[PDB]
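Worksheet for the structure shown next.
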Amino acid sequence: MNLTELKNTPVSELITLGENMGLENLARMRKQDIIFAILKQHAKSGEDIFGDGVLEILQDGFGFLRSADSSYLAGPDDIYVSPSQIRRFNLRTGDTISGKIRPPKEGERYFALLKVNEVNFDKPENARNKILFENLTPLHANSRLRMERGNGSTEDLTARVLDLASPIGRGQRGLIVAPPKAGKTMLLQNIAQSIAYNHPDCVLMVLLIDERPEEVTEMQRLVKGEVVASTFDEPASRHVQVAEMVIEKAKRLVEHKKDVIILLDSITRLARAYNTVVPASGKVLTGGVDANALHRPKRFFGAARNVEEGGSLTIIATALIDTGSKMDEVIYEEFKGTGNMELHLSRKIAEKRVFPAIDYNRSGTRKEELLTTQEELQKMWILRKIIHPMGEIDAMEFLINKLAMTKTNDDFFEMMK
Amino acid sequence: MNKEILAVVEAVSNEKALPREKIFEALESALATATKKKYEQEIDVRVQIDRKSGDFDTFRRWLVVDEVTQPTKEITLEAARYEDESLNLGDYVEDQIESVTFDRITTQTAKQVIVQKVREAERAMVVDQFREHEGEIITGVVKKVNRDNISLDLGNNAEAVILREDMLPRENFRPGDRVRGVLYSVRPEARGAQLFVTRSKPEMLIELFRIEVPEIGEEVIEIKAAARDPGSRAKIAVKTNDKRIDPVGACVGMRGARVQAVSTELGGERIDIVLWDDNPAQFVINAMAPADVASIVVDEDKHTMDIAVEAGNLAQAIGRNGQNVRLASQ
RNA sequence: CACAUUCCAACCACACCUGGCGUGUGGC
């Protein structure tokens, strides 16, 4: 029996199945131990059990295989793995494992793994002959990501603006600078829809840290991807745990020659969690910030790169400004000269209800010559020269108003002449 | 000592839940309790300890009234014309100064008063903040599902309560799941958790439709009635004031898709979108459908309706405990 | 495939600091 099958089931179907099995009232307790108990029963009377998830190594040597629907949380759903696997197949933190499991025997409460069927959607034999992550040779953005769908709906134009404001490719680092109440949420939503529609081949992951549960719920069932998130009713331990697990999963997946693109919103809340979870090293900055509290966020942001040997990792993290604290400014200043794809969203345009509010003049992309052709980049330069002397609001006014009538971006370039 | 008072008022844990003037009044009440514990008699004292910078300068209340009981706080109206009191209540004068606001018992009672005051603060703050979401559905994991009620974490030190009477034997609970509802009553003058959320009220489902059904909310349709026997039957009666929409055809979705979704959200309760009419006769005819009724009678002096059913559809007329009728009478 | 060292409902497990003493050398 597969675990992900009972995973994609709602709680009501689990309740109905447990009542069909004729047991103690299972609807009373957690979905976690609901699945645990129904699995224990169906495995008392049932086949080999099958399961899948992502592995995290403990300091005891053993490992835990956890689910992304539980956002990689500790509980009875986890699969225990022995260090003997981590010696035989030499398992690693963040490996996508899928294999056979069994009930725990006398005194045990965690399902034990039997035989690894797929390691990162790949062969264990081929799991040995792999390349290390930092041992790779990074490179600039080589292949551009097509965000324009070509239909021109009410929201698709938003993505089109990006296609002429800051082109993104596999291996690029994107950083969004926006104050609160600027419309970045559905900005990432439309971006994710477009990159999932245009490229169903690259595995797409999003990250929500200290976000409201409403957006988490509406996102985890609207776009494609293992939509993993971290709500604010948990301490910084869980947030940094999601950070570790998904960043290691992306690292292993690009090591397996796959293009991974990670959507984070926001990087400032994650860095604040990093600060409040890391022990104090004596050196305080302005606003209660540790110098070592930015080391791991810098690692998380710089993990993205464009591999020469194969695969790529592109990160798009959003940053908050203009919200008053000391940490927001110190973090945004520390991260300004890090990413090579700035996207500035000025609230001065969002206050006029002109969406998307994009600061085209203060935005840009370095090494953008390796993403578009000569005439495409030339048209981009000419339009930037045309719109730069204009202000902010009127700039986006002209951009959106002229992209409203024409429907393909190259046609917009043509008509702009 | 004033420096320590300023350090305390500046280094409070919750600067947002415990405002500055609230710290001032809390320190004043603590020093009042301290001065009360100081003297053997019972004399109430106000402090007004130099809110911004300076130290304390206590006072002495006297409660102008012709009585004499507890003369420490007694001043007769006739023997009050000196000092230019000239009033009948509010003789809070400065007869008493030189208080000690730091010693052992005073510090302990001040810590206790501060704990009580920050608790009251947190309570009032969370209540009057999350009370704005009274008509709309609230979310949040549960703190603890006790016997007489259950308490739910709504967020940052945010708590709500759902009573036991509004629960169901089949509705099922343990710390860690999130159960929603409608905040139906708020008693900010209570002694503890005072954010009362229910789930058996009818308008709940109405509010639920306002999240899912796009026809409701723009007034183009009108959700009028909702008969809810929780766990038994949850029927809804809507009306359309326009002339281009159907009451039951649009709100049902696509062959039991949205109504089934909100039913599973409500706990898989049987939901049937009924169509009420302008008269109670057709209303109770539709509420007990699909079935026939041999007699529909209305009585005003008895405040009742006689519904006599024919034989041939009993399996859809009564059901469990007269549920198909129990909603109508409800 | 294989060793397997598990995130640990009442509650057994989380109990205590201190004195006078000692080393070495010398004496018959």
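How was it done? The header gives electron microscopy, 4.1 Å.
A Cβ is built for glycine as well, from the same backbone N, Cα and C atoms used for every other residue.
The ATP binding site annotation in Swiss-Prot covers A:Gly169, A:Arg170, A:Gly171, A:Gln172, A:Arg173, A:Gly174, A:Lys181, A:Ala182, A:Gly183, A:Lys184, A:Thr185, A:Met186, A:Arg212. Sequence-distant contacts of A:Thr185 (ATP binding site), defined as residues of its own chain at least six apart whose C-beta falls under 8 angstroms from its C-beta, comprise A:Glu215, A:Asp265. In the three-state DSSP assignment, the secondary structure recorded for A:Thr185 (ATP binding site) is helix.
Here Swiss-Prot flags A:48-123 as domain 'Rho RNA-BD', drawing on sequence analysis.
For A:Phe62 (mutagenesis position), the number of other Cβ atoms no farther than 10 Å from its own Cβ, over all displayed protein chains, is 15. Mutagenesis annotation in Swiss-Prot: A:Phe62 to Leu or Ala, described as Defective for RNA-binding; the structure shown retains the original residue.
Among the mutagenesis results in Swiss-Prot, A:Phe64 to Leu or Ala has the note: Defective for RNA-binding. The residue drawn here is the original one. A C-beta separation below 8 Å, combined with a sequence spacing of at least six in one chain, links A:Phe64 (mutagenesis position) to A:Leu55, A:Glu56, A:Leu58, A:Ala74, A:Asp78, A:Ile79, A:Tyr80, A:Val81, A:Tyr110.
Recorded in Swiss-Prot as a mutagenesis result, A:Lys181 to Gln carries the remark: Partial loss of ATPase, helicase and termination activity. The number of other Cβ atoms within 10 Å of the Cβ belonging to A:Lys181 (mutagenesis position), over all protein chains shown, comes to 11.
Around A:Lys184 (mutagenesis position), the C-beta neighbours below 8 angstroms that are at least 6 residues distant in the chain are A:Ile176, A:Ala178, A:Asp265, A:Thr318, A:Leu345. Record note (Swiss-Prot), mutagenesis A:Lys184 to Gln: Improves ATPase and helicase activity but reduced termination activity. The unchanged residue is displayed.
In Swiss-Prot, the entry for mutagenesis A:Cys202 to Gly or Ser states: Does not affect the kinetics of ATP hydrolysis and inhibition by bicyclomycin. The structure shown retains the original residue. DSSP assigns A:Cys202 (mutagenesis position) to coil, not to a helix or a strand.
Experimental mutagenesis at this site is recorded by Swiss-Prot as A:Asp265 to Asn, annotated: Loss of ATPase activity, helicase and termination activity. Under DSSP, A:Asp265 (mutagenesis position) is assigned to a strand (E or B) in the three-state scheme.
Site extent for ATP: among the recorded binding residues A:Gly169, A:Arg170, A:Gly171, A:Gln172, A:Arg173, A:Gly174, A:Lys181, A:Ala182, A:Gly183, A:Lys184, A:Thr185, A:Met186, A:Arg212, the largest C-alpha separation is 30 Å. Secondary structure by DSSP for the domain 'Rho RNA-BD' (A:48-123): 4 helix, 32 strand, 40 coil. In the structure shown, the C-beta of A:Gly171 has more C-beta neighbours within 10 angstroms than that of any other entry among the binding-site residues A:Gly169, A:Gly171, A:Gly183. Checked against A:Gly171 (ATP binding site), the mutagenesis positions A:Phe62, A:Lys181, A:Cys202 differ in C-alpha distance, with A:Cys202 being the nearest. Spatially, by CA atoms, the recorded positions A:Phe62, A:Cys202, A:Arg212 include one closest to A:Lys181 (mutagenesis position), and that is A:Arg212. Look at the recorded positions A:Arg173, A:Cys202, A:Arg212, A:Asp265 and count other Cβ atoms within 10 Å of each Cβ; A:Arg212 has the fewest. According to its DSSP assignment, A:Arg173 (ATP binding site) is in a strand.
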